[PDB]
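Student: Dumping the structure here so I can ask a few things about it.
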Amino acid sequence: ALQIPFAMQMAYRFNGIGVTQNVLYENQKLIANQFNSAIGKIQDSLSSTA
Amino acid sequence: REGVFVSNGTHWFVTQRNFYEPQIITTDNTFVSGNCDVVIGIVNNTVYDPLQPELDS
Ligand SMILES: *[C@@H]1O[C@H](CO)[C@@H](O[C@@H]2O[C@H](CO)[C@@H](O)[C@H](O)[C@H]2NC(C)=O)[C@H](O)[C@H]1NC(C)=O
Ligand SMILES: *[C@@H]1O[C@H](CO)[C@@H](O[C@@H]2O[C@H](CO)[C@@H](O)[C@H](O)[C@H]2NC(C)=O)[C@H](O)[C@H]1NC(C)=O
Ligand SMILES: *[C@@H]1O[C@H](CO)[C@@H](O)[C@H](O)[C@H]1NC(C)=O
């Protein structure tokens, strides 16, 4: 296991789907908020529906 | 362009992600996108131009 800052790991994950890194870094807060809200929606979906 | 910026304490190199082979940072290792007010964690360093010495001499 080789440590690596999570923002840079996500930069690699972006650069692996054909989107340059600067897209993430310039939109890091937007992407972080989108991810957090998505996880919240997952909680709601699992809690409401069996 | 491909790799990651690293530092051995004093100088900033750009290496490939999977094997430590440091290289001077020049404008052919790196590409410009944006400016310094938007990235979170951006540092100050000097990017060497391979063209300026040729023009100088
Ligand atoms: C980090 O690496 C750089 C070079 O890769 C080291 O700087 C060099 O040190 C030698 C030894 O005195 C000098 O002859 C070179 O001129 C230096 N290069 C540059 C560009 O200054 C540096 O000492 C290393 N840092 C640590 C903490 O090991
Ligand atoms: C990296 O360089 C920039 C300039 O390229 C520095 O920005 C300065 O920040 C101080 C503190 O707010 C201001 O008083 C200066 O006016 C800024 N410079 C310019 C040209 O606007 C920044 O401080 C540097 N960072 C480090 C860690 O050295
Ligand atoms: C890293 O975290 C420290 C707090 O432990 C903070 O002072 C620093 O500004 C952070 N740097 C980056 C690039 O996130």
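Note that chain B is numbered according to Swiss-Prot, with residues 1091-1147 shown in order.
Determination method: electron microscopy, 3.4 Å.
Placement of Cβ uses the backbone N, Cα and C atoms for every residue, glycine included.
The following feature annotations were taken from Swiss-Prot:
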type    : residues         : note
VARIANT : B:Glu1092 to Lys : In strain: Theta/P.3
VARIANT : B:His1101 to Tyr : In strain: Theta/P.3
VARIANT : B:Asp1118 to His : In strain: Alpha/B.1.1.7
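Show me how these features fit into the structure around them.
Tutor: For B:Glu1092 (variant position), the number of other Cβ atoms no farther than 10 Å from its own Cβ, over all displayed protein chains, is 9.
In the three-state DSSP scheme, B:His1101 (variant position) falls into the coil class.
The 10 Å shell around the Cβ of B:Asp1118 (variant position) contains 13 further Cβ atoms across the protein chains shown.
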Student: Give me the Cα-Cα distance between B:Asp1118 (variant position) and B:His1101 (variant position), rounded to a whole Å.
Tutor: 18
Student: From the Cα of B:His1101 (variant position) across to the Cα of B:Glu1092 (variant position), what is the distance in angstrom?
Tutor: 19
Student: Would you count the other CB atoms within 10 A of the CB of B:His1101 (variant position), including those on all shown protein chains?
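Tutor: If we count other Cβ atoms within 10 Å of B:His1101 (variant position), we arrive at 12.
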Student: List the variant positions B:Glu1092, B:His1101, B:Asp1118 whose Cβ sits under 6 Å from any atom of ligand 1, in sequence order.
Tutor: B:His1101
